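A quick write-up on the structure given underneath.
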Amino acid sequence: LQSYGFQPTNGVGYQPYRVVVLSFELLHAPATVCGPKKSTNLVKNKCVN
Amino acid sequence: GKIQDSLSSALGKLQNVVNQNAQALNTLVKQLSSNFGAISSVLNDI
């Protein structure tokens, strides 16, 4: 396990980059995370999707 | 007067045809939740 050497006086491509990897999965959980969605006042008494 | 007591207190042949039909209709719907070798049972998930 070798350490990195990160000085600002080093060319790009040899500079520190912060990496965030997002991974999703969807099988059968009936109520989990959803985006900024809406639909104020649910439409009742109408065949709806 | 005794028919009325013996019944008021036997219709198995009529009950059985009702039961058989309901048991078959339930088995038909309970099959809508098998994979048969797929990733799920829902088309909105495939």
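Since chain B takes its numbers from Swiss-Prot, the residues it shows come out as 932-940, 944-980.
The header says electron microscopy, 2.8 Å.
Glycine residues also receive a Cβ, built from the backbone N, Cα and C atoms like all the rest.
The following features are taken from Swiss-Prot:
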type	residues	note
VARIANT	B:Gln954 to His	In strain: Omicron/BA.1, Omicron/BA.2, Omicron/BA.2.12.1, Omicron/BA.2.75, Omicron/BA.4, Omicron/BA.5, Omicron/BQ.1.1, Omicron/XBB.1.5, Omicron/EG.5.1
VARIANT	B:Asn969 to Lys	In strain: Omicron/BA.1, Omicron/BA.2, Omicron/BA.2.12.1, Omicron/BA.2.75, Omicron/BA.4, Omicron/BA.5, Omicron/BQ.1.1, Omicron/XBB.1.5, Omicron/EG.5.1
Item to complete: List the Cα distance (Å, whole number) between B:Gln954 (variant position) and B:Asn969 (variant position).
Response: 26
Discussion item. Given a separation of at least six residues and a C-beta threshold under 8 Å, show me what packs close to B:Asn969 (variant position) in the same chain.
Written reply: B:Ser975
Discussion item. Applying a 10 Å Cβ distance cut-off over all chains shown, what neighbour count does B:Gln954 (variant position) have?
Written reply: 10
